[PDB]
Amino acid sequence: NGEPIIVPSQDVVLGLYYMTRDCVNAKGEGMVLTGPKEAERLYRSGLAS
Amino acid sequence: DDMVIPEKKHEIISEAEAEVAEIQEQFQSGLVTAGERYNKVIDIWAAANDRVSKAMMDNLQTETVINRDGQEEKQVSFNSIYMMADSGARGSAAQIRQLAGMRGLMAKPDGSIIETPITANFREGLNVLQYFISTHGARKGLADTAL
Amino acid sequence: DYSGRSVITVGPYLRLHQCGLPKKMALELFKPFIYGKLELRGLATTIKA
Amino acid sequence: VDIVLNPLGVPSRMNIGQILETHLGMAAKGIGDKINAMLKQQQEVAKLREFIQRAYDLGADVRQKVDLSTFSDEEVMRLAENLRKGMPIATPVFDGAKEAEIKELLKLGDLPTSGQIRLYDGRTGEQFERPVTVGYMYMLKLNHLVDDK
Amino acid sequence: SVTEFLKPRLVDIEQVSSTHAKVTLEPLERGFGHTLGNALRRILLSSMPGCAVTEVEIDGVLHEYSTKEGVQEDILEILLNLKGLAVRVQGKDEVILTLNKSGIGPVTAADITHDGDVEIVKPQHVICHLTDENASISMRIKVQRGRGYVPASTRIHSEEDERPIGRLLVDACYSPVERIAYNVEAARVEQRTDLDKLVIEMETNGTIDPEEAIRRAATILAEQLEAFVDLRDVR
Amino acid sequence: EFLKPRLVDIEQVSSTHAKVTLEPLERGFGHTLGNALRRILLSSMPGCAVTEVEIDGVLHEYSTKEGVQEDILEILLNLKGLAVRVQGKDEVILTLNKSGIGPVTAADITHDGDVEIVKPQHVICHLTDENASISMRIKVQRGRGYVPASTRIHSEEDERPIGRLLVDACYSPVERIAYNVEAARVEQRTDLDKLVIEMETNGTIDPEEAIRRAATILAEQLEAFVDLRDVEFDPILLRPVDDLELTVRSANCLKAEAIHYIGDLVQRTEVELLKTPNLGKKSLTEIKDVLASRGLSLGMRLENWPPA
Amino acid sequence: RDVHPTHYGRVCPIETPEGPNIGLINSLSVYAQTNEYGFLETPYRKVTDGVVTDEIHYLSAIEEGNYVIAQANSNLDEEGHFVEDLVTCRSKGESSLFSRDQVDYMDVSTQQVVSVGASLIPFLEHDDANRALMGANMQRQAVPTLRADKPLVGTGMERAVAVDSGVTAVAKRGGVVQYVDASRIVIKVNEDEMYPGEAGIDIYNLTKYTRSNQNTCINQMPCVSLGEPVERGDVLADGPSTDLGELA
RNA sequence: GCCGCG
């Protein structure tokens, strides 16, 4: 059919879905970041969700 | 505890039982033959199954009610089973319906459909009779997949 | 000939083009190649060696 | 933990027996840990008999009526030393432990009734974001080994 | 035999640009790669000395949401732009800088006033492209040395809102590490096959060579243990 | 600009349990040090373990002894969990001889010079016949991590008598490690954290010594970060040709073609070696005959050629 | 190879091979036996008036078709009467709600449907039928381990399997244990039961490491220590994968 | 021929 057959399945999909979700109130709200690197630093060190 | 059974399941089951008792007495009056009452009982049980599944999805979809800086709002639930079903990682609405909502009307002794369905999900137990009913369908499915 | 069989387990550290092969399953699939390399490196002159 | 399993194998397969057995094993091991603790500090017999009676007197209208009053001290000590690893609780096939019984069994053992605890990562030390279901499941080693395959 | 552990040999460095580095160490005893990587990342990200701007002041509109007099860039973008500029202060803890400009042309970080103790590493870093058309833009910022990363949770300084209005509460990123990542792979020597290989990818905002960053982190973590290694020392 | 933790208030709950407290720590160093220490403690700690056993009338692990209630496999499994301490020796031999009734415990091990039995209520076997005796010799070594009995092959260098039973070795004294971080009692400082590590061992290693050794290991590992910088074999070949005892007429022709080693000679195929001057067809057979006399057939291919 | 409504208390609906032989190979339920002719019969409890008596009748497939048979999990009072008026039942290969005075037989227990293999799965009622089938067929391939470890979550049928499988050593005239060894157990029979003349003792010779058909190990180790009183039917030694006379 | 594995 032409659709890709090497695609994430199971745990990969769960991880990608859990990562790209939002909740109304969390650690960090409307905060402004200069780029994705600051986002990763904020998440990993625990100052943001 | 991740499989939240809807709170109104016993109420809808009670309404279904009352209606089937009413149709039973109406048949006993003699104005309805076996075919019409059989079709009607299948129809009402299927409608009850649909409404039970809808109620369970309603309670499971936005189960979270998390407050914000002002008042409180309602947003998509982080329930692990719904998180699995919605993400498409594993499972679908039918299997969640089996897990939390009623197992549903099912039968395959020869393709026919039995009057009374399995009203108990997998979170609650299944009686001996209901398990013996589910075995017919499971056996037919396994044999068909093998052959 | 030149074939083997074994149970598959998950390796998440692999790349898309890589698989994991046991060293015991190899050294048996690749016996003539190893013979050739031994003879060509001067380690074993005769094929018996 | 000893074994880590994938949760995605539960909902699409419809094995809730997995999860209920996991919770029941956690409760049984909690009672066993309590017994082993009260045995470690050489607690006097009567309180141990009372606790074991309380553990056995649980449930909602159960037909088992084990009473330790007829038991002398030696047999009770031997039984408690035998229950140190855990309380081997049993559920008949179609009429076994209910949800309330499992939750109250967990409560007696000073374990969270939800059946989930907080797990810390063993490599980075960060706590996993959600609570994780941890218990004791009884696993078997099948005859299918790579030594023969 | 005992007490003797494998020490990494032939440390590999792949320098990228001037602030991106990838350092590979091999071999380490099994399970040591993760320990070292986690500890180094945690102390590189959470606690490292550095200096970054903390307070700002723009003459005129002082509200958190402001019209910005037509500077073709909302003051939120101004705060974001001045957040990322990196400075080096020598011998001083707090220091005030001032930038005043007029005439068509973007305002870069080079156009601020120059002090001897203040050494700014990205002078061409642009704060904004001036007011629309031509106009005078004047601002005064204050930068202090700190530790790690602290967001603008609150001011809690001076009295009432004088410190907020004179500061506007810019998030401070003191630690000079833009990104730290570590990956642990399989590596082997001789008959041993379950050995660990560490790969560290580092990017710094500047003012610090990534190798210097890793060396400083190792120094502080090792000298955090002198209370236990001093007496228990081979030498 | 940093405070240095000092090991204070080391408290010993029991002979196995222990708590170690580090009072002054910075805002985030508590978790880092805790996890590094826990991983080091659980990974590699020197300890002593039983490596091999030798009972008098036993032959293999799958036998039974008359008068004892437990099988030999059970006896080995019981001995595996036995814990000892030894000072200055790594190859200790403990003799156990007991005749009588009832259990046999680690307490009745013959008292060596310096071999401390941590728990002498650790039963290992039972004797049920009155005129039954158990006599065994247990080898205890000092190691670092888990080592299965099957993996060690170096011990097979010297043959072992039939009866030397091999048991697996644990070598790790630490069984469980946990830690917690709380607020310090330091009031003049703004906010300081205190780290507490709870340990559960087999009673072999002192808690203070264990934490000291783990810290030493971590510092030694980190020492490699503080200064990054860094930015033809088989003996029949490689011999002179003057060992095959060639002919006189073949002496000059080989030298004329700059063949001075045996290895370089075996690479010359027949079709071109015949084109050599005054070789001789019959003399070409002679060199092949003496070359085949050592197992080398003429015409092999190698990969390089060093001057030696 | 399908599940016929008469398979209820005679042939297990869960346990069967998977691929080729599904439905062609079955296992008897726990309680099923054979008539004098050879047809499968199943126990049931008689019902007199409205009470549930204790006398047990074994019904075949043909005979059970005309009686109205109750369900195992029907509530009862102390006197034996039905707690609720309208109870579930099976009349002629079906199931429905019937009055309290219309029933004629009742299920004897709740394990009547499932075999010995499938009655060992705790929380079977929470498992899918096919997954339960695979679990039951997979329990039989487990390899006995160095040391048996009892199930923390069992069913209670493990004692029956361990004792009646014959691997263990079970006393037949249990008195007081006299001698215990990793190979033998010698018991002195109490005087209350004794064949006159020549006194009498019982010696059990445990089978030590012995290969099985599947090249596993068959091993027996004693459970009693010394001078320990033993009654008739107690387990003296547990075979492979058995802990104190309980299947592990 | 039988049994099992995916």
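We're sticking with Swiss-Prot numbering for chain E, so the shown stretch reads 4-238, in order.
The deposited model was determined using electron microscopy, 3.4 Å.
Here the Cβ of each residue, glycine as well, is placed from N, Cα and C on the backbone.
In sequence order, the list of same-chain residues 6 or more apart from E:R45 (mutagenesis position) whose Cβ falls under 8 Å from its Cβ is empty. E:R45 to C appears in Swiss-Prot as a published mutagenesis result, with the remark: In rpoA112; temperature-sensitive, blocks RNA polymerase assembly.
Looking at Swiss-Prot, you'll find the mutagenesis E:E165 to K noted as follows: 5-fold decrease in CRP-class II promoter-dependent transcription. Following the DSSP three-state reduction, the secondary structure of E:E165 (mutagenesis position) is helix.
According to DSSP, E:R191 (mutagenesis position) sits within a strand segment. Looking at Swiss-Prot, you'll find the mutagenesis E:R191 to C noted as follows: In rpoA101; temperature-sensitive.
Packing around E:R191 (mutagenesis position) is summarised by its Cβ count: 13 other Cβ atoms lie within 10 angstroms of its Cβ, all protein chains included. The number of other Cβ atoms within 10 Å of the Cβ belonging to E:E165 (mutagenesis position), over all protein chains shown, comes to 11. A distance below 8 A between C-beta atoms marks E:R45 as the mutagenesis positions from E:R45, E:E165, E:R191 lying next to chain F. The secondary structure of E:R45 (mutagenesis position), as reduced to three states from DSSP, is helical.
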